[PDB]
Amino acid sequence: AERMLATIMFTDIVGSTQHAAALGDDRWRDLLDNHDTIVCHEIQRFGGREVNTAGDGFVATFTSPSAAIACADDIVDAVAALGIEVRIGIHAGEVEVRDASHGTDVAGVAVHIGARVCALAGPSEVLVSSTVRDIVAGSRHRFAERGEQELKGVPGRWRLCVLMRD
Amino acid sequence: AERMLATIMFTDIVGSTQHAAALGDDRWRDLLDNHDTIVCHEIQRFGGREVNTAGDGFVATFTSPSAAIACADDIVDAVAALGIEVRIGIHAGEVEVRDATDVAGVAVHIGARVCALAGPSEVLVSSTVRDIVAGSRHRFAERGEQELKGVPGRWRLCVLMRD
Ligand SMILES: Nc1ncnc2c1ncn2[C@@H]1O[C@H](COP(=O)(O)CP(=O)(O)OP(=O)(O)O)[C@@H](O)[C@H]1O
Ligand SMILES: [Mn+2]
């Protein structure tokens, strides 16, 4: 492995648990396979790379912060077409790449920060660390600043920004 | 090929974020790799089938609730030998079996959730799994009624008593 700079994207179906319960396993299952084939499609489209992909959501790394943001914005719309909303979290940082000619994985506190931003993201909302915003500054993307959302005893403090889509 | 009865095991490292900070990404990565070889080995040992990551953790299905419970208690000890503790959650129910091995259904969400309620080096299970192995050597202590989030009902959770 090597320490590499990367932009990490985390996806999560909103009220996924209530959803499965209000639907039944048969329909829930079908809805899941649709979402996965969709999201996985967008990610690959925008040159992203799926890393370990966990639960009712995904995790992917992009070599371009802009791409990752474009992907996330497109995903939010493509899944809303299924009746379900997704919440997305993005972060960028160096990470240990447990890479492999298959399911190449990643690890480091950067990964935990991403996952943590995803959890704070609202329905059909793309949330990102101020880190992600500063580093694409100069691009067409714009964001609104939420403020400081102290993260699970993580060293320092973090501000989060919502991508203003359209 | 359809709806199947299964015992699902969810594992997760306790305070995996306090450990990475304290270790630094380099060491955290190696450890993580040791843990994964260990857990994955126990699961395979006890005939389990990984429907594999719960991020910093695993998810596996067993055709025998007893086996799954024996795998989980062995795991708790084998990882404590690395300096880190795991929390484990078990549940049993029918589940939708599928593609891209993977499983799905509200039973998976229930498991994933009695894992999050599990303490360090603790094996937590739904009253559902205590009930299905009643008659075996395993014993449990009852926590009471929890309102597992997003879930209908109000479940009773039980702690596996280990030596
Ligand atoms: N196949 C799978 N493998 C591992 N985990 C899975 C999984 N399917 C679902 N999950 C679980 O789904 C849960 C993740 O949190 P969410 O799914 O976002 C519930 P929530 O955070 O309460 O959303 P909500 O507030 O909209 O109800 C985790 O417990 C996760 O491990
Ligand atoms: Mn969810």
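The residue numbers of chain A are those assigned by Swiss-Prot, with the residues present covering 291-456 sequentially.
Cβ coordinates are placed from backbone N, Cα and C, and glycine is handled just like the others.
Annotated in Swiss-Prot:
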type    : residues                                         : note
BINDING : A:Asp302, A:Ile303, A:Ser306, A:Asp346           : Mn(2+) binding site
BINDING : A:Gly305, A:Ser306, A:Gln308, A:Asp346, A:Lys442 : ATP binding site
DOMAIN  : A:297-408                                        : domain 'Guanylate cyclase'
MUTAGEN : A:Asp302 to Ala                                  : Loss of adenylate cyclase activity
MUTAGEN : A:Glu340 to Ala                                  : Does not substantially affect adenylate cyclase activity
MUTAGEN : A:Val341 to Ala                                  : Does not substantially affect adenylate cyclase activity
MUTAGEN : A:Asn342 to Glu                                  : Does not substantially affect adenylate cyclase activity but increases activity with GTP
MUTAGEN : A:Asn342 to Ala or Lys                           : Does not substantially affect adenylate cyclase activity
MUTAGEN : A:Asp346 to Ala                                  : Loss of adenylate cyclase activity
MUTAGEN : A:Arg406 to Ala                                  : Substantially affects adenylate cyclase activity
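A:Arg406 (mutagenesis position) and A:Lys442 (ATP binding site) have their C-alpha atoms 8 Å apart, to the nearest angstrom.
Checking the recorded positions A:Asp302, A:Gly305, A:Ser306, A:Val341, A:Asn342, A:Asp346 against ligand 1, the ones with a C-beta less than 6 Å from an atom of that molecule are A:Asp302, A:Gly305, A:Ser306, A:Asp346.
For chain B, the nearby binding-site residues by a Cβ gap under 8 A, listed in sequence order, are A:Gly305, A:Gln308, A:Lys442, drawn from A:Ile303, A:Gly305, A:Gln308, A:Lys442. The Cβ centroid of A:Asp302, A:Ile303, A:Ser306, A:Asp346 marks the Mn(2+) site; residues of that chain outside this set whose Cβ lies within 8 Å of it are A:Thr301, A:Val304, A:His309, A:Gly345, A:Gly347, A:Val376, A:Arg377, given in sequence order. Proximity of the recorded positions (A:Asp302, A:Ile303, A:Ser306, A:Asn342) to ligand 2: a Cβ under 6 Å from the molecule is found for A:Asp302, A:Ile303, A:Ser306.
Within 10 Å of the Cα of A:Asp346 (mutagenesis position), the following recorded positions from the list A:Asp302, A:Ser306, A:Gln308, A:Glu340, A:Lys442 place their own Cα: A:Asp302, A:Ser306. In this structure, A:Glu340 is the one among the mutagenesis positions A:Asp302, A:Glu340, A:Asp346 with the smallest number of other Cβ atoms inside 10 Å of its Cβ. The Cβ neighbour count for A:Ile303 (Mn(2+) binding site), using a 10 Å radius and every protein chain shown, is 21.
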